[PDB]
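See below for the structure under consideration.
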Amino acid sequence: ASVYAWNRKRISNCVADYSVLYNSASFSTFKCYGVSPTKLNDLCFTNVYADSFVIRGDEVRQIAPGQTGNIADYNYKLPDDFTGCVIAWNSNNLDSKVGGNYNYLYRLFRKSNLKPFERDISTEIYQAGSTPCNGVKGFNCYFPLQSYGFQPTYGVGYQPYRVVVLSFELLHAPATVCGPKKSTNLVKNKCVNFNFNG
Amino acid sequence: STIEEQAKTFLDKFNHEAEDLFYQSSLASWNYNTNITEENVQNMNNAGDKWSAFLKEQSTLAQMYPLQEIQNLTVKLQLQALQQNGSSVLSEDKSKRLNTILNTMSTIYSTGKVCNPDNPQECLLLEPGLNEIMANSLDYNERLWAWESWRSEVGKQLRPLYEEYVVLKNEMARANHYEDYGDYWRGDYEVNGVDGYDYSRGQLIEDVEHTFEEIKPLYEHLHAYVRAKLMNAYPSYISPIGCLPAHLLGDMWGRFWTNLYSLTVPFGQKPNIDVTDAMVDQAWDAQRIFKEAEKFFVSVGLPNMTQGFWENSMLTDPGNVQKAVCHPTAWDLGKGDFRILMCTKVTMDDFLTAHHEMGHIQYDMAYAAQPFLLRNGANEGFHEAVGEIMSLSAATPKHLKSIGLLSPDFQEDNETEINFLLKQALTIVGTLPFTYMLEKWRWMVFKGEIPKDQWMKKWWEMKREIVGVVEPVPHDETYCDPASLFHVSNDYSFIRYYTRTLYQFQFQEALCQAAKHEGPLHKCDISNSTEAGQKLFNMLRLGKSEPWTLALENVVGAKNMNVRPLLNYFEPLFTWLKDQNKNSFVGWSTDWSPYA
Ligand SMILES: *[C@@H]1O[C@H](CO)[C@@H](O)[C@H](O)[C@H]1NC(C)=O
Ligand SMILES: *[C@@H]1O[C@H](CO)[C@@H](O)[C@H](O)[C@H]1NC(C)=O
Ligand SMILES: *[C@@H]1O[C@H](CO)[C@@H](O)[C@H](O)[C@H]1NC(C)=O
Ligand SMILES: *[C@@H]1O[C@H](CO)[C@@H](O)[C@H](O)[C@H]1NC(C)=O
Ligand SMILES: *[C@@H]1O[C@H](CO)[C@@H](O)[C@H](O)[C@H]1NC(C)=O
Ligand SMILES: *[C@@H]1O[C@H](CO)[C@@H](O)[C@H](O)[C@H]1NC(C)=O
C-alpha cells in the first residue's frame, strides 16, 4: 500500500515466530523501540498490529518516536510511547519499472499533524491560502497526494523501501499471540525437572 | 495564511514535481547522448518541451508572491530564481525570432565546412579536422588560409544574425529591469540582502580589471618568451617590438596556448613526465582509472561513488553499431543518480579529465540535501573550480609516484618543474587576457559603448592592447570575428573561465595550507588529509543556499576574489622568465610592425 493509505493487519490467536524474521539477511533495518528483539521470541501479547507501506530510502529514519518530516507529520505518525519494531528493506527489484512506477503516493500537505496510528485517505484539495479551492487545483490550492516515480536507476536514498511496523500492546483481555515454546527430548526413569504444559 | 507560508508550500510542490520532470528530461538527454537514434532525439525534444513549458508555468505562477514580505533567505533566493521571466517578457514574434536565430547559429557553427578554393571535392569541418591543422601545422600560409577562410565564411554568415541577436537580447534584458544583457550575465554573482556579504553587478568589472592589472606583468613576460620562440621558429614574420600573428597561437581562436609547448619548451633535452606508457605496460583499464580516482577522493575524506554510478555510467566507447558523443560530461540526473559519460582512452589527459569529472560528481553529490532549485554552485565559477583543483592535484609527480604510475627513482629537479609550469601557464595563464578581452568587448557591445559600425576597429585595438595579438590583414565590418567561437555563438557566458581560474588557485592555496604542505604550491598534493576534505566539504554541502562570498570566506578566508594565489603558483616560472627576458624586450607595441 501507499504510505498514506497504509495497510494495517491485526494479528491475533496464533504463534508468532520472531526469530525467523530477526535472523533473515533480507532486511536492511530492524530497529526495535521499547523492547529488545532477543526477548520477543519468549514474550506474549494480546494483539499485534502489522502496518505495511512503501517509502523512500531517505525517509526510513522518520519512522521513529519523536521524529519529524513529511511522512511523520502528514502520512504515518508513531507515538512517543511506542512498543514495537520497525522493519525496512529495499524493494527496487519489484516496485520500480523503467518508465516510472506511479502507483505509490504520499500525502504532502494537511492543516494539522496526524495523531499516532491515524490513517488519512481524504482526497480533498489542500487550502494553503485564504481563497477557497472549490475543487480546482488553481492558485494556492494543491492536490494532497503525490506519486513517487520509482525507477530502478535511482540512488540508494531514493529507491523504494518496504516498511512493516509491528505494534505490540497489552490489554486486559487474555494475551493470545505468544512466542513459540521449545520442547526437549523426553527423559524417563530419572529424577528430572518437568514443565509439562506450564 | 501568510505570504511566506504560501510561498514555502508552493516551493515544496514545485521542487517535488520539478525533480521528477528534470529527471525525465535528463534521462532522455542521457539516452540521446549514449545512443544517437532518431527516437531518442524525439524523446529528448518531447522532454525538453515539457520541461520548458513547466518552467514557464511555474515562472508565471511564482511572480504572484511578492518578494518583500518574505524574510527567510533561502525562500527568498528560490523565489528570486523562479520569478525570472527569461524570454517570456518579450513578445512572441521576437521570442520566436530569437529562438530561430539561436537554432540557425547552432546549425551554422556545428555543420560549418570550409575548404580551399579550386579544390572543393571534399571539405573539412572544424571539430574533426581544422583543430588538428591549427594545433599541429608549422606552415605560415596554411594556417593563415585556414584562419582567414573560416573567419570569412562564418563571420559573413553570422554578422546580420549577431546584429539582430544583440538588439533582441538587450530588449529582453531591459524588459527584465537590467541595464543590458551584460548586466543580466553579471547578475549571477549579485548578492542582495545579506549583511556584509553583498556584491554588486558593477563591482564585477572593477574586480576583473583590478585582478588583470596584476596578471599583466606575468602575461607580458610569457608573451615576450613565446614571441621570441616563435621568432626562432618563424624567422621573418614576427617583429621584436610588435604583437604575435593571430594564426600562430596554436589554436583556432587563441583560447589556449597549450599547443605551443613543443616549440616553446625550455629544456628539450630533459625527459617529460608522460605516464601513458606506464599504464599501457601495466594494462590499466578505464575502470581502473576511475577506481584510482575514487581512491584519491576517499583519501581526502569525501564520500565514495554509489553502486548506481558504477552500474549506469558509460566509461568506454560502446562500439561501431552504437554512436555516442565523445565529450566527457558529468550528469547529475536527479534523485541521487550520478553518471559520467566519457569515451576514456589510456592517456594522461583522460586520467586528469576523469579526476575533473569525478570532482564534478562529488560537487553534485554534496548538495543533494538542498532543495531542487538551489542544487547548483554558488556561482558558475565554483562548479568548474572544484574539478580543476582535482585536475591540479592529480597531475603532480607526488600523486603519480604514490599510486605507482611514475617510477620511484624519477629525479624531480628544477628544470622539469620549470617546463611543467610553463605548460600549465600556456594552458591556464594564456586564456585569461583572451577571456577578459572577449567579455569586456561583449559587455561594451551590449551596453552600447561601441556602435555597430565600429565593432571591429575597437576589437582589434583591444586585442593589441590586451591580448598582444595583431591581425594578419585588416578586417572591415563585413566580418563577424568574435562569433566564430562556440560559447559566444550559442548564448553562453564566458567569464566563468576567468573566475574558475582565480578560484582554482585560491582553493588550491586554502587546501594546501589546510593539508600542511611544506613545499612549492605546484608540488602540493591534497591526498591523505582529512581536514582539507572537511574544509572543502563545508563549502560543498552548501550548494547555492549561501552567497559565493560566504563560501569563499569558508574556504580561503577572504570576502572577494583574489589574484595572489595564481602569482604565487607560478613564482619559480616568473623568476625564470624574468631571467630569460634580459636581452629581449618585455611588452608589445600596438603598431603594425610585424605584418598587416
Ligand atoms: C541503442 O539504440 C538501438 C536502436 O534500436 C537499440 O537497439 C539498442 O538496444 C540501444 N542500446 C542501448 C545500450 O541502449
Ligand atoms: C527557511 O526555510 C527552510 C526550509 O524552507 C527552513 O529549514 C529554515 O529553518 C528557514 N529559516 C528561517 C530563518 O526561517
Ligand atoms: C515578468 O514579466 C511580467 C510582465 O510584464 C512583469 O509584470 C513581472 O514583474 C516580471 N517579473 C519580474 C520579476 O520582474
Ligand atoms: C563505499 O564505502 C563503504 C564504506 O567504506 C563501503 O561499504 C561501500 O561498499 C563503498 N561503495 C562501493 C560502491 O564500493
Ligand atoms: C637548477 O639548479 C641548478 C643547481 O642548483 C642550477 O645550476 C640551475 O641553473 C638551475 N636551473 C634553473 C632553471 O633554475
Ligand atoms: C595515502 O594513504 C595510502 C593508504 O595508506 C598510502 O598508500 C599512500 O602512500 C598515502 N599517500 C602518501 C602521499 O603518503
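Residue numbering for chain B follows Swiss-Prot, covering 19-614 in order.
Header says: electron microscopy, 2.9 Å.
Backbone N, Cα and C define each Cβ position, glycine as well.
The annotation domain 'Peptidase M2' is assigned in Swiss-Prot to B:19-607.
The Cβ of B:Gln24 (mutagenesis position) lies under 8 Å from the Cβ of B:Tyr83, each on the same chain and at least six residues away in sequence. Under the heading of mutagenesis, Swiss-Prot lists B:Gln24 to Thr and annotates it as follows: Increases slightly the interaction with RBD domain of SARS-CoV-2 spike protein.
In the three-state DSSP assignment, the secondary structure recorded for B:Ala25 (mutagenesis position) is helix. Residues near B:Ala25 (mutagenesis position) in space but far in sequence (CB under 8 A, at least 6 apart, same chain), listed by position: B:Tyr83, B:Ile88, B:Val93, B:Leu97. Here the residue is the original one, but Swiss-Prot notes a mutagenesis experiment at this spot, B:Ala25 to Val: Increases slightly the interaction with RBD domain of SARS-CoV-2 spike protein.
A C-beta separation below 8 Å, combined with a sequence spacing of at least six in one chain, links B:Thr27 (mutagenesis position) to none of the other residues. Here Swiss-Prot describes B:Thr27 to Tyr as a published mutagenesis experiment; the accompanying note says: Increases slightly the interaction with RBD domain of SARS-CoV-2 spike protein. In sACE2.v2.2; increases interaction with RBD domain of SARS-CoV-2 spike protein; when associated with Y-330 and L-386.
The Cβ of B:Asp38 (mutagenesis position) has 20 other Cβ atoms within 10 Å, all protein chains considered. The mutagenesis experiment B:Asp38 to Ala is recorded by Swiss-Prot, whose note states: No effect on interaction with SARS-CoV spike glycoprotein.
Listed in Swiss-Prot is the mutagenesis experiment B:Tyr41 to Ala, annotated as follows: Strongly inhibits interaction with SARS-CoV spike glycoprotein. DSSP assigns B:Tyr41 (mutagenesis position) to a helix.
DSSP classifies B:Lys68 (mutagenesis position) as helix under the three-state reduction. Recorded in Swiss-Prot as a mutagenesis result, B:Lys68 to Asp carries the remark: Slightly inhibits interaction with SARS-CoV spike glycoprotein.
According to Swiss-Prot, the experimentally introduced change B:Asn330 to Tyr is described as follows: Increases slightly the interaction with RBD domain of SARS-CoV-2 spike protein. In sACE2.v2.2; increases interaction with RBD domain of SARS-CoV-2 spike protein; when associated with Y-27 and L-386. Under the three-state DSSP scheme, B:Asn330 (mutagenesis position) falls in the helix class. Cβ-based neighbour count (10 Å, all protein chains) for B:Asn330 (mutagenesis position) stands at 19.
Listed in Swiss-Prot as a mutagenesis experiment, B:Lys353 to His, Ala or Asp is described as follows: Abolishes interaction with SARS-CoV spike glycoprotein. Around the Cβ of B:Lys353 (mutagenesis position), the same chain contributes B:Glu37, B:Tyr41, each under 8 angstroms and 6 or more positions distant in sequence. According to its DSSP assignment, B:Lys353 (mutagenesis position) is coil.
DSSP gives B:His374 (Zn(2+) binding site) a helix state. What Swiss-Prot records for B:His374, B:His378, B:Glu402 is Zn(2+) binding site, and it gives experimental evidence as the kind of evidence.
The active site, proton acceptor annotation in Swiss-Prot covers B:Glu375. Taking Cβ-Cβ distances under 8 Å and a sequence gap of 6 or more within the same chain, the neighbours of B:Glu375 (active site, proton acceptor) are B:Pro346, B:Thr347, B:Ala348, B:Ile358, B:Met360, B:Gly405.
Just so you know, the Cβ of B:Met383 (mutagenesis position) picks up 21 other Cβ atoms within 10 Å once every protein chain is counted. Per Swiss-Prot, mutagenesis B:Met383 to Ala is noted as: Slightly inhibits interaction with SARS-CoV spike glycoprotein.
The Cβ neighbour count for B:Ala386 (mutagenesis position), using a 10 Å radius over every protein chain in view, is 18. In the three-state DSSP assignment, the secondary structure recorded for B:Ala386 (mutagenesis position) is helix. Under mutagenesis, Swiss-Prot gives B:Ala386 to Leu with this note: Increases slightly the interaction with RBD domain of SARS-CoV-2 spike protein. In sACE2.v2.2; increases interaction with RBD domain of SARS-CoV-2 spike protein; when associated with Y-27 and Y-330.
On its own chain, B:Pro389 (mutagenesis position) has B:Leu29, B:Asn33, B:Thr92, B:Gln96 as residues at least 6 apart in sequence with a Cβ closer than 8 Å to its own Cβ. Under mutagenesis, Swiss-Prot gives B:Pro389 to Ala with this note: Slightly inhibits interaction with SARS-CoV spike glycoprotein.
The active site, proton donor feature in Swiss-Prot is assigned to B:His505. The DSSP secondary structure for B:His505 (active site, proton donor) is helix. Within 10 Å of the C-beta of B:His505 (active site, proton donor) there are 14 other C-beta atoms, taking all protein chains into account.
In the three-state DSSP reading, B:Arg518 (mutagenesis position) counts as helix. Quoted from Swiss-Prot, the note on the mutagenesis of B:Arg518 to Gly is: Increases very slightly the interaction with RBD domain of SARS-CoV-2 spike protein.
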Rounded Cα separation (Å) that holds between B:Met383 (mutagenesis position) and B:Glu402 (Zn(2+) binding site): 15
B:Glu402 (Zn(2+) binding site): secondary structure state under DSSP, collapsed to three categories: helix
Recorded positions among B:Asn330, B:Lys353, B:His374, B:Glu402 whose Cβ lies under 8 Å from any chain A Cβ: B:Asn330, B:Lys353
Rounded to the nearest Å - Cα separation of B:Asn330 (mutagenesis position) and B:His374 (Zn(2+) binding site): 19
Of the recorded positions listed as B:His374, B:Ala386, B:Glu402, B:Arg518, the one whose CA lies nearest the CA of B:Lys68 (mutagenesis position): B:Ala386
Inter-residue Cα distance where the pair is B:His378 (Zn(2+) binding site) and B:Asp38 (mutagenesis position), in Å: 22
Number of other Cβ atoms within 10 Å of the Cβ of B:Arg518 (mutagenesis position) across all protein chains: 22
Listed in sequence order, residues not in B:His374, B:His378, B:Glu402 with Cβ within 8 Å of the centre of the Zn(2+) site Cβ atoms: B:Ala348, B:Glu375, B:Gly377, B:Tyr381, B:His401, B:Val404, B:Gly405, B:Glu406, B:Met408, B:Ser409
Recorded positions compared (B:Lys68, B:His374) - the one with the fewest other Cβ atoms within 10 Å: B:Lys68
Alpha-carbon spacing, B:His505 (active site, proton donor) to B:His378 (Zn(2+) binding site), which is rounded to whole Å: 20
